[PDB]
There are 2 protein chains.
Amino acid sequence: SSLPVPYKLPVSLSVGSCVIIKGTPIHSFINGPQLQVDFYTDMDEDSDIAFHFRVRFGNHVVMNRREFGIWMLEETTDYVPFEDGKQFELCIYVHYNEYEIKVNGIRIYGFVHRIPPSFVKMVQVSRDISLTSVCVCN
Amino acid sequence: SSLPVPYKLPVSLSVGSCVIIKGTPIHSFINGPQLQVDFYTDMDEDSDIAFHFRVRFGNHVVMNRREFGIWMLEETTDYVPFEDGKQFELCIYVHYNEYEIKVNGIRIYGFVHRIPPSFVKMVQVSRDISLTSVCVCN
Ligand SMILES: OC[C@H]1O[C@@H](O[C@H]2[C@H](O)[C@@H](O)[C@H](O)O[C@@H]2CO)[C@H](O)[C@@H](O)[C@H]1O
Ligand SMILES: OC[C@H]1O[C@@H](O[C@H]2[C@H](O)[C@@H](O)[C@H](O)O[C@@H]2CO)[C@H](O)[C@@H](O)[C@H]1O
């Protein structure tokens, strides 16, 4: 891996920002690897989370937020077009209303803001992946 | 322009970071356009500047830093391989010792750190350019 995992990147996001994460799962899908991305409101890992994204590869994706320390209503989707053993490209685009989530160019979900994305001060990429690059674009 | 100019982007830089700026001069070279990039230590434009980069297109590049509010010893180079009227790509790579500056893939200079690059909290892109994209990569 080019970057350490868990990878905690201080960020400032606004509408129009784009988070691009490139990496590879470190296990085959029959071994149940996961990939987690958290849009944290501070560097402390107990802080509130504006957007939590957790892929169980070849299985499903769980999404949520954490407000006042409490997990809210979980959202999910079965569309997880990652490929076993291959590098992936995960793009999270900050729209005025939602985060649009693309997996290898394929839009899979829009997670609607319950707090403004400018509250996000850190992005953490974690679990069973090797990280090639993380880029924040405007 | 896709982004407003002057463009002030809050950032957190470390060794291995890469700032990629894509844009076009808004005047032809006989009209003396300039492009300025400042690696500021805070959002206030009077704060200290770890790295100041000022291109007079078709002419020369001035580089400096500002410490305790005082401009230090100016550095310069005559190599400015920008093309009249064309989009450029300016990459600033944060090495452990220096910022390596590439213009359209061409390394033109290495500005050595006099304060650690982790002191940089804002990048400002300014003057006579239209801005297509700014990306911070790791
Ligand atoms: O919602 C994301 C959040 O879920 C936690 O696990 C949940 C679990 O998904 C749910 O099925 C069960 O009923 O409650 C658990 C805890 O509230 C994870 O612990 C957490 O890391 C997030 O992934
Ligand atoms: O050094 C960068 C800094 O220069 C200022 O202008 C200088 C000028 O380049 C120099 O030739 C003259 O002798 O002193 C000036 C001020 O110290 C710019 O004003 C400033 O914006 C930076 O570009």
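Here chain A follows Swiss-Prot for its numbers: 2-139, in order, are the residues you see.
From the backbone N, Cα and C atoms, a Cβ is placed for every residue, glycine too.
Among the mutagenesis entries in Swiss-Prot is A:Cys136 to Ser, noted as: Loss of homodimerization; when associated with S-138. Its Cβ taken as reference, A:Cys136 (mutagenesis position) is surrounded by 17 other Cβ atoms within 10 Å in the chains shown. DSSP classifies A:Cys136 (mutagenesis position) as strand under the three-state reduction.
Here Swiss-Prot notes a mutagenesis experiment, A:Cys138 to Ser, with the remark: Loss of homodimerization; when associated with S-136.
All protein chains included, A:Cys138 (mutagenesis position) registers 16 other Cβ atoms within 10 Å of its own Cβ.
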